[PDB]
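Some notes on the structure that comes next.
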Protein chains: 2
Amino acid sequence: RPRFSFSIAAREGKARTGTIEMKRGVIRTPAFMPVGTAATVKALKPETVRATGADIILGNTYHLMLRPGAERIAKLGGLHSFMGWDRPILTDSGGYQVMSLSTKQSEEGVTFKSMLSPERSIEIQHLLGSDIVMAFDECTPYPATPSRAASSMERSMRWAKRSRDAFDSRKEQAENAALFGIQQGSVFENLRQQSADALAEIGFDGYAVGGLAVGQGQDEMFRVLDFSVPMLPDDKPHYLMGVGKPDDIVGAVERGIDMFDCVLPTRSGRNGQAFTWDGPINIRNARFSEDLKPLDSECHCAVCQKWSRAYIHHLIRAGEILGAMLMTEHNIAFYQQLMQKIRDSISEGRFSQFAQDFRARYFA
Amino acid sequence: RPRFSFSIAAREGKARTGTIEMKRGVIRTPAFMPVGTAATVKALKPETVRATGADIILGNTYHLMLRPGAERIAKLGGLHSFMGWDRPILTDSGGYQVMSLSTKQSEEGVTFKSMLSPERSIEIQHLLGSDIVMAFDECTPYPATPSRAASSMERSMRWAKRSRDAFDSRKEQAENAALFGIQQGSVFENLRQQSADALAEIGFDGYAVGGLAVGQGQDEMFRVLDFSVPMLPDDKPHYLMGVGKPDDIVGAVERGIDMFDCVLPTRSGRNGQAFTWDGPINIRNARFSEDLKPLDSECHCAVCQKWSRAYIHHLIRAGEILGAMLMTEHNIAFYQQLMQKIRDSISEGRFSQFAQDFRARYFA
Ligand SMILES: NCc1c[nH]c2nc(N)[nH]c(=O)c12
Ligand SMILES: NCc1c[nH]c2nc(N)[nH]c(=O)c12
Ligand SMILES: [Zn+2]
Ligand SMILES: [Zn+2]
């Protein structure tokens, strides 16, 4: 199988749909990656994650390097075997969570309490047996001074080269996995340009848009995507990290994004929030106490085929694990169905109408 | 289909194996009933409960009557449709949990804060659409004075008649469900005899042994079963409520018990305890951190087919829901496999050897 082969099947405006072929499977783009925090997509067996339509999941370097530990997972056969997901896994580099969850920053890297460097990040992702390795970056806090944004980005660009070289010098990794670079630059077009320039110069299999969804509202996120995604190599996937709500996803695909990860469907699922085509609902609301309809009237997921709002309402209010299970399965299924609808509509050259139709109904 | 038809296929000593045919399915005996507290077997989809081999599950009158409420569940189509379990459900009467979880006792019944009477218990079980209805009883605290034990039992026997009559006067219920009487009498052979006498006189589809596992160690529980189960009608099922550990189950079947319910496999599963043929293990123990073997080397369950001790160790220590899910599925599967082994061995007239072999290995 191919290491990493991205093919664009169809375009509409800035939107693209296609496939990333990897050794462990095909990723249909635009893709949503369920996040699997500590070697589990919370409340779901991998077979259920797969059943919802996920082609790839996200693993966290930061969390796994602490618990159970990267050497330990490698000893146990790698993350795929450990958690029983045999399809592609993208691992974040730790760059974001080390600052958000732990800290002393330096040129060599970051030292913390719960040294993570580009090299060590790559190595850990190696030990995990990640299929898509993220370069180790610094997710510039928002907002930030232009000079601040610029030296922050420039360090990440230096760390991107280091990541590239560390990755390349590990033959197994280089032959079997992919490496993505992460664009930073905050909300600054010139810094974003600079960063894309550096990344493209170094060369990556894919390019993420880092440092968004970190304080910027949707309007501002979209404005930054409007100029930032065109700076990335067209012929490589574009990954918007940590985004987002269904409408964030639709608008980002309209701006050229091919890949997404977000904790929202899993986390808000556990918290009672179900996504529906008519917008989110909070299943704990007393209005659902005797509602026999499924979470979503159109959803094809197993939850919606079998259980009512009323039942899931009861479960979540009772703090029952099955409630978290069913809410999560539905929300991830919903997200996957959204992605499918997105892919099909771009394929068919009716994505613009879809986005419009989606938005009308979702916000109504 | 039959309302309630119990057939004994094979005997060995006091042990029996056979089948209870009901409208919603066949129950193979000796049977273990997973407990489904608030309309869910914790951490398991009903399809998974079924996959483990459960033929019937237990529902709680007390919990459901408070949340979401019996009228409400009936309005929503009954407990089976609500929770998506279409096979038999045995509902406890509330007699035990009203005292243990809530209280003022009287002849008419019990009034509490979180009036439950025999009639109201039956009615609620009716609204739930229970297949096996338990008479409303009083689970005599242990230990207790003989006079105390005796008036407690005598009230339950009066409540048993009331339960019988309430059940019978509801034609739908009488035609489609079964009613079990509950023997009390504490640890007193004469009171147990009295109680069996009263129950048999009233007449039930099945007879439970109530008031055990409530302070009595195994030796004492077994001593009480030694004289109490022979007092029950042979031709009806014998249900030991709230029991128990695998070895409790084996010894109780050796004493004539046909049915069991216990929260142990689910609750201790969530708590890190896995049952294995070599005894329970606490998967949180550091010794399992790199153990690639399944929870149990012989277990046929899906968990043991796919995930290692090491992984489940990690999940449970991380407080991950999937950990609770996999631990529970395995433990319920284990219990079901135990019951199957019990049934097969009685069928084959090698149950005595099995019990011996089971015990040797389990306690070793
Ligand atoms: N939303 C921004 C973001 C999410 N995850 C991230 N991971 C990394 N390494 N860098 C980033 O900027 C981000
Ligand atoms: N272990 C005793 C027991 C468990 N569940 C019970 N439910 C009822 N109604 N009565 C009882 O005595 C018991
Ligand atoms: Zn659904
Ligand atoms: Zn197992």
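We're sticking with Swiss-Prot numbering for chain A, so the shown stretch reads 11-112, 115-126, 134-383, in order.
Yeah, the Cβs are placed from backbone N, Cα and C, and that goes for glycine too.
Per Swiss-Prot, active site, proton acceptor is recorded for A:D102. The substrate binding site feature in Swiss-Prot is assigned to A:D102, A:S103, A:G104, A:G105, A:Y106, A:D156, A:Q203, A:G230; the stated evidence is experimental evidence. Quoted from Swiss-Prot, the note on the mutagenesis of A:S103 to A is: Strongly reduces activity. While the structure shown retains the original residue, Swiss-Prot records the mutagenesis experiment A:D156 to A with this note: Abolishes catalytic activity. As a published mutagenesis entry, A:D280 to N appears in Swiss-Prot alongside the note: Abolishes catalytic activity. What Swiss-Prot records for A:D280 is active site, nucleophile, and it gives sequence analysis as the kind of evidence. Look at Swiss-Prot and you will find A:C318, A:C320, A:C323, A:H349 tagged as Zn(2+) binding site.
Where Swiss-Prot records a feature, it is marked here on the structure.
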residue: A:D102; record: active site, proton acceptor; Cβ within 10 Å: 30
residue: A:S103; record: mutagenesis position; Cβ within 10 Å: 29
residue: A:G105; record: substrate binding site; Cβ within 10 Å: 28
residue: A:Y106; record: substrate binding site; Cβ within 10 Å: 23
residue: A:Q203; record: substrate binding site; Cβ within 10 Å: 32
residue: A:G230; record: substrate binding site; Cβ within 10 Å: 33
residue: A:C318; record: Zn(2+) binding site; Cβ within 10 Å: 20
residue: A:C320; record: Zn(2+) binding site; Cβ within 10 Å: 23
residue: A:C323; record: Zn(2+) binding site; Cβ within 10 Å: 24
residue: A:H349; record: Zn(2+) binding site; Cβ within 10 Å: 27
Inset, instruction - Specify the nearest of the recorded positions A:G105, A:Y106, A:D156 to A:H349 (Zn(2+) binding site), where nearness means the distance between Cα atoms. - result: A:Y106
Legend entry - A:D156, A:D280, A:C318, A:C320, A:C323 filtered to the recorded positions whose C-alpha is within 10 Å of A:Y106 (substrate binding site): A:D156
Legend entry - Fewest-neighbour residue among mutagenesis positions, criterion Cβ within 10 Å, set A:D156, A:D280: A:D280
Legend entry - Flanking Cα pair A:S112 / A:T115, between which 2 residues have no modelled coordinates, distance in Å: 6
Inset, instruction - Would you list the other residues of this chain near substrate - those whose C-beta lies within 8 angstroms of the C-beta centroid of A:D102, A:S103, A:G104, A:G105, A:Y106, A:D156, A:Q203, A:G230 - in sequence order? - result: A:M153, A:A154, A:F155, A:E157, A:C158, A:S175, A:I201, A:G229, A:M260
Inset, instruction - Specify all same-chain residues, apart from the site residues A:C318, A:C320, A:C323, A:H349, whose Cβ lies within 8 angstroms of the center of the Cβ atoms of the Zn(2+) site, ordered by sequence. - result: A:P313, A:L314, A:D315, A:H319, A:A321, A:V322, A:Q324, A:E348, A:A352, A:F353
Legend entry - Straight-line distance in Å that links Cα of A:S126 with Cα of A:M134 while 7 residues remain unmodelled: 12
Legend entry - Pairwise Cα distance for A:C320 (Zn(2+) binding site)/A:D280 (mutagenesis position) [Å, integer]: 20
Inset, instruction - For A:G104 (substrate binding site), just count the other CB atoms lying within 10 A of its CB, please. - result: 29
